[PDB]
Every structure is written in C-alpha cells, then in structure tokens.
Amino acid sequence: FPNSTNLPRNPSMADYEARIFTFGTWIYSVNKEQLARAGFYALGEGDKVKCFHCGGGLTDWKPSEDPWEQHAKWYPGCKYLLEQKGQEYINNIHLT
Ligand SMILES: C=N[C@@H](CC)C(=O)N[C@H]1/C=C\CC[C@H]2CC[C@@H](C(=O)NC(c3ccccc3)c3ccccc3)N2C1=O
Ligand SMILES: [Zn+2]
C-alpha cells in the first residue's frame, strides 16, 4: 500500500541527485530527469521504478507517458506528490 503519511519510505532516495544516479545505465526512452524529478529511482531490473516517498512502484512505461501524470494517476495519496503539484493538480488528473 503506498505511503500516505509525511515520512519518506526510502530516506536514502530523497535527493534528486541520489535518485538520478540510479538511471546511470537506463536503456529506456522515458526521460530519466522527469522520472527523478517526479520522485522515482530505478530498481535496476527492467523499467521498474519506485517513489522514494510513497514507495509506489511503476513499470512497463510507454514512450510518451509523463512521470508526474502517472505518479498521480496511480498513487494520488502520495505526499511528496501533493507537495510539488498540489491537490488541484491531482484532482483534475482523476476527474479528467
Ligand atoms: C502502460 N503504462 C505504465 C505507466 C507507468 C503503467 O500503467 N504501469 C502500471 C501497469 C500495470 C498494472 C497496474 C499498476 C498498479 C501499480 C503498478 C504495479 O503493477 N507496479 C508493480 C507491482 C508488483 C507487485 C505488487 C505491487 C506492485 C511494481 C513494483 C515495484 C517496482 C515497479 C513496479 N502498476 C503499473 O506499474
Ligand atoms: Zn510517491
């Protein structure tokens, strides 16, 4: 179950630097900057990633798909998400 509290499930991955580093060998076309910025880091197996905060896992990405958009699509309850895009952003992802 994703995290809903305000405590990062993976503290060691709270820095864009820490995270971005995991995409060192990334062979996929999904933009690793956006992924890291959206709060994800690579698990080194396939195109699987997780949110350092809510700890939600995402995989099987399509070319055009947007990290922030996805992160909100599947894990709305995430706080790190809430803090960067705000409730309004989220609500309109699900209502529309
Ligand atoms: C096309 N588009 C992509 C765009 C990101 C996509 O929609 N992928 C998801 C599609 C699949 C199924 C539903 C969903 C539900 C959320 C995850 C789940 O499947 N994540 C897994 C997982 C595995 C076992 C138990 C729980 C979750 C996961 C785990 C760790 C790292 C990466 C992925 N989900 C996805 O990743
Ligand atoms: Zn999250």
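Since chain A takes its numbers from Swiss-Prot, the residues it shows come out as 250-345.
A Cβ is built for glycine as well, from the same backbone N, Cα and C atoms used for every other residue.
Features reported for this protein in Swiss-Prot:
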- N259 to D: Reduced interaction with HTRA2; when associated with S-314 (MUTAGEN)
- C300, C303, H320, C327: Zn(2+) binding site (BINDING)
- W310 to A: No effect on interaction with SEPTIN4 isoform ARTS (MUTAGEN)
- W310 to R: Reduced interaction with HTRA2; when associated with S-314 (MUTAGEN)
- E314 to S: Decreased interaction with DIABLO/SMAC and with HTRA2. Decreases interaction with HTRA2; when associated with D-259 or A-310. No effect on interaction with SEPTIN4 isoform ARTS (MUTAGEN)
- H343 to A: No effect on interaction with SEPTIN4 isoform ARTS (MUTAGEN)
Other CB atoms, at most 10 A from the CB of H343 (mutagenesis position): 9
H320 (Zn(2+) binding site): secondary structure state under DSSP, collapsed to three categories: helix
Recorded positions close to ligand 1 - of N259, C300, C303, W310, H320, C327, only those whose C-beta is under 6 Å away: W310
Local backbone state of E314 (mutagenesis position), from DSSP in three classes: coil
Where the C-beta lies under 6 angstroms from ligand 2, the matching recorded positions among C300, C303, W310, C327, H343: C300, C303, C327
Structural state of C300 (Zn(2+) binding site), classified by DSSP into three states: strand
Candidate with sparsest Cβ neighbourhood (10 Å radius) among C300, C303, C327, the listed binding-site residues: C327
Recorded positions (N259, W310, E314, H320), the one with most neighbouring Cβ atoms at 10 Å: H320
In sequence order, the mutagenesis positions (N259, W310, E314, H343) whose C-alpha falls within 10 A of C300 (Zn(2+) binding site): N259
Spatial separation of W310 (mutagenesis position) from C303 (Zn(2+) binding site) - C-alpha basis, Å: 19
Pairwise CA distance, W310 (mutagenesis position) versus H320 (Zn(2+) binding site), rounded so that it is a whole Å: 12
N259 (mutagenesis position) and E314 (mutagenesis position), distance between Cα atoms, whole Å: 24
Residue from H320, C327, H343 whose C-alpha is spatially nearest that of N259 (mutagenesis position), among the recorded positions: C327
